[PDB]
Amino acid sequence: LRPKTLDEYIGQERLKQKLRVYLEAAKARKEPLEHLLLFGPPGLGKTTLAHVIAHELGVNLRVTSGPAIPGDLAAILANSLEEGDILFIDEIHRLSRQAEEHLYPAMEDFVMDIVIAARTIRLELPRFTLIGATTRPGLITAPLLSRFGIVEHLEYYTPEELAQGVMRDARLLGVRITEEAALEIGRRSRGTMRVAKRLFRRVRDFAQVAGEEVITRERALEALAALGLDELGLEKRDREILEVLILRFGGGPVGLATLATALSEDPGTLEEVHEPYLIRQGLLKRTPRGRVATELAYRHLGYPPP
Amino acid sequence: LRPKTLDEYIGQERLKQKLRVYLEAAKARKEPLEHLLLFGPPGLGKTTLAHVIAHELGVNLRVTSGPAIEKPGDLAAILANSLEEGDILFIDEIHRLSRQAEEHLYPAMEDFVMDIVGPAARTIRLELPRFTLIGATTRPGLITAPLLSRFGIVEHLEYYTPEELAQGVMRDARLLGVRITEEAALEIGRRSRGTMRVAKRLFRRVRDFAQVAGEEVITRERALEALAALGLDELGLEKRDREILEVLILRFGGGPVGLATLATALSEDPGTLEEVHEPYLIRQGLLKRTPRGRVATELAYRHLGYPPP
Ligand SMILES: Nc1ncnc2c1ncn2[C@@H]1O[C@H](COP(=O)(O)OP(=O)(O)O)[C@@H](O)[C@H]1O
Ligand SMILES: Nc1ncnc2c1ncn2[C@@H]1O[C@H](COP(=O)(O)OP(=O)(O)O)[C@@H](O)[C@H]1O
């Protein structure tokens, strides 16, 4: 289901060694671990890493959310926590300005004011560990980032790690995916575990409809082609974006007002859930005057070069 | 208009001696006078006495009302913003103070510190300058023991003799521009129920009647006939009181009647009736509060000209 020991955690090298060193040192000196901050793209397994750390330290977990916190933070900190446990907060950059200022005394000297004529009681808190997860250090204020003892980064997964995660999922579900098929599914994923799991579930549905018990590489490739994925993992939406840019604008510089309107999209999700992968794959460039196709989308889309 | 010196105050003997002694002693030792509480029936000149005391002390006033300083934040605002050292804070109807408002009055009166009304909000303990608080209420039973214990001086306002009401009427006529005679003013005061407000109201009504009749000097006969036109008897009874006695005697034979049949027989309520009607009747020996009801005391039969039982 979900890994518990740090050895069961899939991938994430150059971080498990450092995390293990810190955890064993904290256990040896018999003190709670310092507050930890986890960066990286969403859905790489930050909550799972928090659970693994909590299970390795032999303490409880109090997972909560950023936009779910006023005195409710104090209510969570007061009774729901023992000494040395974790208070993993997801999307810590979305904390309210009022609620953020209450965290600094909590993390600094472990005393904070509780609500209630009078509303100022400096209730002392037990020593605890706070883990925060946010997608980018630029979204967090300097005073909050300064109060975290350990800051780490989660990198993307190699296709083999995603393949073995797909293997674990299939073993748990009761499927007999093959090595080549799972590796192809992982390769067509965008280095994200959630995307790999979603793709595996869709391939499982397609194979079940087709009437098969063992999924081979050819069947997985056919199902993924039916989904609408290319060899670079591009969906239909990204291909549509590149096609409309190249056709309607000749590939020339286009600002992030004409491109979104031409696609019936918004300047929101587009350029934050579509363009990052295109730039990472060398498919789109952010010219100061607009955007270009980098001469590679012409080869990918089979169009004559400019 | 309004008297300022304690000598100009009309009547109220056996109280001006003690009040003068206290005022002069406080002036001699150069300290604010202790908190004062005066009882008495309403409209005998309590606010006027407060004004006289304040003027004789040579300080200001902050006259307010009982049911107007609830939510004690405004009480703190009044005590801090609009007061100096030694200023009276006369509160009318002090018994109608809210429990929350009253609880904040005790520290202000005892040690002159109060908690004025956000993480902290109502936490500041403002130091309060020495001041005098004067309270006004009708009956000592309406005030709670903790509040009554905080007052250094407690006195009582008694009713006015007819001569005092008469000279008050003369002063009112002089201020207005009328030439009432001494006998007419004495009759008006005699038909008043020992209170100054009623005497002034009667004088204004008699002035209107005389003006309508087309006169310039009001004589005793004119005042008597105008008061008869008003509906006042020799004992000062209004039409309502005579109606009460008449309905009791006729419809109930003068026998004991509770304060549920009597109010309903008069379309009144058990409220103002027995509060603004029966006090005078009992005081004049016209009605008695029997345990089983009420009786006419054998004098209402003579007053109303009915055969005795
Ligand atoms: N490295 C991993 N090994 C095993 N399971 C994982 C891993 N990473 C994520 N998961 C699975 O994904 C879930 C975490 O949700 P996810 O969206 O991937 O994290 P995030 O919300 O941080 O992106 C867990 O339930 C877990 O089963
Ligand atoms: N002893 C007095 N001498 C002169 N004027 C008085 C006296 N008593 C009351 N008054 C007049 O009555 C007014 C006070 O109102 P009143 O109803 O008599 O007091 P309370 O509301 O305490 O019964 C003042 O304006 C004042 O002119």
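Here chain A follows Swiss-Prot, giving residues 6-74, 77-123, 128-317 in order.
In case you wondered, yes, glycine gets a Cβ from its N, Cα and C as well.
Taken verbatim from Swiss-Prot:
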type: BINDING; residues: A:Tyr14, A:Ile15, A:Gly48, A:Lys51, A:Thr52, A:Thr53, A:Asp97, A:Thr146, A:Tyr168, A:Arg205; note: ATP binding site
type: BINDING; residues: A:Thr52; note: Mg(2+) binding site
type: BINDING; residues: A:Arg297, A:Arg302; note: DNA binding site
type: MUTAGEN; residues: A:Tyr309 to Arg; note: Suitable for crystallization
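Annotated features, which come from Swiss-Prot, shown on the structure.
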residue	record	DSSP class
A:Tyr14	ATP binding site	coil
A:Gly48	ATP binding site	coil
A:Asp97	ATP binding site	strand
A:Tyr168	ATP binding site	coil
A:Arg297	DNA binding site	strand
A:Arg302	DNA binding site	strand
A:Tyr309	mutagenesis position	helix
| message | Can you tell me which of the binding-site residues A:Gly48, A:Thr52, A:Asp97 is spatially closest to A:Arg302 (DNA binding site)? Compare CA atoms only. | response | A:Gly48
| said: Quick check on the recorded positions: of A:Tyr14, A:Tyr309, whose CB has the lowest count of neighbouring CB atoms inside 10 Å? | reply: A:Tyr309
| query | Of A:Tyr14, A:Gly48, A:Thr52, A:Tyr168, which binding-site residues come close to ligand 1, meaning Cβ under 6 Å from one of its atoms? | reply | A:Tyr14, A:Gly48, A:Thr52
| task | List the same-chain residues at least 6 positions away in sequence whose Cβ sits under 8 Å from the Cβ of A:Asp97 (ATP binding site), in sequence order, or say none. | result | A:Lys51, A:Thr52, A:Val68, A:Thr69, A:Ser70, A:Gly71, A:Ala144
| field | Neighbourhood of A:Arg297 (DNA binding site), C-beta criterion under 8 angstroms, separation at least six | value | A:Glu286, A:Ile290
| query | What is the interatomic distance between the Cα atoms of A:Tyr309 (mutagenesis position) and A:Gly48 (ATP binding site), given in whole Å? | reply | 31
| CB neighbours of A:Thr52 (ATP binding site) within 10 A? | 17
| A:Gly48 (ATP binding site): tally of other CB atoms within 10 A of its CB | 15
| request: Count the Cβ atoms, other than its own, that fall within 10 Å of the Cβ of A:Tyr168 (ATP binding site), considering every protein chain shown. | output: 24
